[PDB]
Amino acid sequence: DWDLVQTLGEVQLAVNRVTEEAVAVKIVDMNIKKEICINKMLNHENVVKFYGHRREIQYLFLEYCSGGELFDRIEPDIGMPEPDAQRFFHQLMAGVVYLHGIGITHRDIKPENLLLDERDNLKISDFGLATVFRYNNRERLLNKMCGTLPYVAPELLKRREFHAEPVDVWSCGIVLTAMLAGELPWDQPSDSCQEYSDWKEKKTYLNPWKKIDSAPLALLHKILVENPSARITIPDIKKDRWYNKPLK
Ligand SMILES: NC[C@H]1CN(c2ncnc3[nH]cc(-c4cccc(CO)c4)c23)CCO1
């Protein structure tokens, strides 16, 4: 038996009447079948845990993350301490490597979908837009536009089909930019976007790039690459100098 204590954002905080264990419950009014199936596949310390579901309407039982969303740890126009950003980025990569390893792409990575537990461990949240991109070791290209414009990779806007993995890598790059600068670089990654044009012309003397140290900036130079085929992959991110730099 669970008491619904408060609304978290609909999602409510449920507390067990006997054990007082707290979980989050997602309530949807009547595709949900897919989200549940994907959630049932998921088991990793940087992915929100799925506990089960009950039907009537539909209820999803999810790991409660008391630290809230990463979004709220980001100070507008400033960001956060670089060591905090690195630690969160490490954990983000951990989660994303896990997902890609089981053939799942999140497709909407952004700070609103990155939660923190009581120890400030990052948890990737919400698989409502996620999909399978590898099955029986065979990759399938994506073609549906999904995600959130400031975070989407340029190939989603220009190409009919594209690989799932570089898209998630890109959005993680924008998250990192936000964590380090406290702002998003562009409304969308298109040529009609002056700030995107400037980035492509390497005007890093402009904001948000001017606020970012050269070492993390060098990593961003390899992530925010327009050609998804030339974009740095995760295995190579893990070899990056800043990624491996000891920090406070
Ligand atoms: N805007 C606040 C946000 C909070 N979010 C959660 N907060 C605390 N623990 C949680 N566990 C699971 C969720 C959650 C469930 C479904 C979607 C999302 C959004 O990324 C989070 C959660 C609940 C939603 O609102």
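So for chain A, numbering is Swiss-Prot's, and the shown residues are 8-16, 22-42, 51-76, 79-270, in order.
Cβ coordinates come from backbone N, Cα and C, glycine included.
Feature list (source: Swiss-Prot):
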- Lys38 to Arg: Abolishes kinase activity (MUTAGEN)
- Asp130 to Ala: Abolishes kinase activity (MUTAGEN)
- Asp130: active site, proton acceptor (ACT_SITE)
- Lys132 to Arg: Strong reduction of chromatin-associated CHK1 ubiquitination (MUTAGEN)
Listed in sequence order, the mutagenesis positions from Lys38, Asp130, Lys132 whose CB sits under 6 Å from ligand 1 are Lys38
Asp130 (mutagenesis position) sits from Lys38 (mutagenesis position) (Cα to Cα, rounded, in Å) at a distance of 18
Mapped onto three states, the DSSP assignment of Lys38 (mutagenesis position) reads strand
Unmodelled stretch of 2 residues flanked by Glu76 and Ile79; CA-CA distance (Å, integer) comes out at 5
Once DSSP output is merged into helix, strand and coil, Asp130 (mutagenesis position) belongs to coil
Distance in Å, whole number, Cα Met42 to Cα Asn51 over 8 unmodelled residues, equals 9
One would quote the Cα-Cα distance in Å spanning the 5-residue unmodelled segment from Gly16 to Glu22, in whole numbers, as 6
